[PDB]
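Student: Sharing a structure, written as structure tokens. Questions coming.
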Amino acid sequence: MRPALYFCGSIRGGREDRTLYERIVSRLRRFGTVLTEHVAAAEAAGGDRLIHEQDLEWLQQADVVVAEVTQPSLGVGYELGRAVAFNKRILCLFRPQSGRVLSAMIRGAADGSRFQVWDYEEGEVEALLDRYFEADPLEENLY
Amino acid sequence: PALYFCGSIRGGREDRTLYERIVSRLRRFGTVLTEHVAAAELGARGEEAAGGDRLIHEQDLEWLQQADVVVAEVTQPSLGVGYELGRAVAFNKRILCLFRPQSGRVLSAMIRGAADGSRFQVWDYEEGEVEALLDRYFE
Ligand SMILES: COc1cccc(-c2cc(C(=O)O)ccc2Nc2nc(N[C@H]3CCN(c4cccnn4)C3)c3ccccc3n2)c1
Ligand SMILES: COc1cccc(-c2cc(C(=O)O)ccc2Nc2nc(N[C@H]3CCN(c4cccnn4)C3)c3ccccc3n2)c1
Ligand SMILES: [Cl-]
Ligand SMILES: [Mg+2]
């Protein structure tokens with residue numbers, strides 16, 4: 001089976017955050033299955049405990065975790081803490097345009113290898129995801 | 001015990017009196033590892049952390065590992081608070097989250113859903129009763 005990618009963004013993302021999440025998930029599918037694609041596409045049905053166990057099972061199964069961290073979210077932050085504890089390969093994408101500052105706990109978790117945080121402008125997100133996987137692919141290129 | 005108070009930078013800036021009240025009541029029960037962060041200079045809107053991001057990340061991580069209990073104010077959405085609760089669950093810490101539903105917020109399913117009702121508890125409260133609730137938990 002293809003690689004498993006985990007995409008993580010704020011469930012309270014606004015209209016603009018939502019179009020960016022759809023762009024990121026759509027591009028990630030070129031690299032494998034996006035486990036959270038239906039959640040990104042949508043009492044929460046199934047209830048909070050079920051949701052927590054499902055995202056934990058998907059985080060643990062992931063080959064890579066890609067989080068959009070522009071909007072503050074306890075959920076995105078919690079999933080990044082569980083992902084670092086699972087020693088996963090993590091990429092955070094943050095848009096500095098709003099002038100809001102990314103939490104020091106996320107910027108400060110970066111080690112430039114396994115945990116990376118990249119500032120980006122909305123227009124270049126597809127090109128930056130291609131760059132990230134071209135530098136360290138999940139599947140080897142054909143000859 | 002060594003107690004870890006976890007709250008957000010936005011929460012600390014807007015709800016300073018509440019954060020001071022929670023930290024003050026926790027001192028009755030033990031040492032509060034984040035006592036010099038919670039109601040200290042938290043900078044202003046748009047400002048980067050004065051102390052350096054990696055320094056901050058490593059210091060909070062060191063205090064989290066040493067803590068006997070993590071008490072988090074989860075009313076304000078924060079990637080930092082969420083991240084610290086994720087690291088603390090992976091460290092098998094006893095965790096109490098305090099949420100204020102009068103704010104109008106809906107607490108993330110990932111925090112409400114992490115509750116196991118004993119080791120990780122989430123309590124909805126109104127600001128006026130926080131001292132009585134911390135007394136209840138520690139007694
Ligand atoms: C936008 O792209 C994503 C992608 C991955 C994770 C998340 C996510 C974010 C948050 C967060 O930001 O706090 C919380 C839970 C998340 N995960 C999730 N959320 C499911 N349902 C949602 C319907 C509304 N909702 C709410 C509403 C208010 C409060 N908390 N949760 C949760 C869900 C259903 C079935 C199976 C697995 C699920 N997993 C978001
Ligand atoms: C309010 O009560 C608390 C209690 C415990 C943790 C936290 C906290 C929250 C967040 C978060 O919500 O994202 C991030 C880091 C935190 N921890 C921390 N923050 C220090 N300084 C602050 C000055 C403003 N600041 C900023 C400003 C913009 C962006 N990110 N961080 C970080 C700090 C200094 C020295 C030693 C240890 C430190 N540790 C807050
Ligand atoms: Cl600081
Ligand atoms: Mg595989």
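Along the chain as shown, the residues are counted starting at 1.
When the header is checked for method, it gives X-ray crystallography, 1.2 Å.
Heads up, the Cβ atoms here are built off N, Cα and C, so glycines get one too.
So Swiss-Prot lists these for the protein:
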- A:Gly9, A:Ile11, A:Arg12, A:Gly13, A:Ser73, A:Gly75, A:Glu79, A:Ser103: 5-hydroxymethyl-dUMP binding site (BINDING)
- A:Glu79 to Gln (Swiss-Prot position 104): Loss of deoxyribonucleoside 5'-monophosphate N-glycosidase activity (MUTAGEN)
Student: Below 8 Å between Cβ atoms and chain B: which of A:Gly9, A:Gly13, A:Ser103 make it? I'm asking about the binding-site residues.
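Tutor: Going by the Cβ criterion (under 8 Å to chain B), the qualifying binding-site residues are A:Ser103.
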Student: So if I measure Cβ to Cβ from A:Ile11 (5-hydroxymethyl-dUMP binding site) and keep only same-chain residues at least 6 apart in sequence, which ones fall under 8 Å?
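Tutor: Result: A:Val39, A:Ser73, A:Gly75.
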Student: Restricting to the same chain and to sequence separations of six or more, state which residues have a Cβ under 8 Å from that of A:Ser103 (5-hydroxymethyl-dUMP binding site).
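Tutor: In sequence order, A:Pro72, A:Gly77 meet the Cβ cut-off.
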Student: Could you state the CA-to-CA distance between A:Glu79 (mutagenesis position) and A:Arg12 (5-hydroxymethyl-dUMP binding site) to the nearest Å?
Tutor: 15
Student: What is the biggest Cα to Cα gap, in Å, among A:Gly9, A:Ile11, A:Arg12, A:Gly13, A:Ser73, A:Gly75, A:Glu79, A:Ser103, the residues listed as binding 5-hydroxymethyl-dUMP?
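Tutor: Binding-site diameter by Cα atoms for 5-hydroxymethyl-dUMP: 18 Å.
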Student: Could you tell me the whole-number distance in Å between the Cα atoms of A:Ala42 and A:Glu43, where 7 residues in between were not modelled?
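Tutor: It comes to 15 Å between the two flanking Cα atoms.
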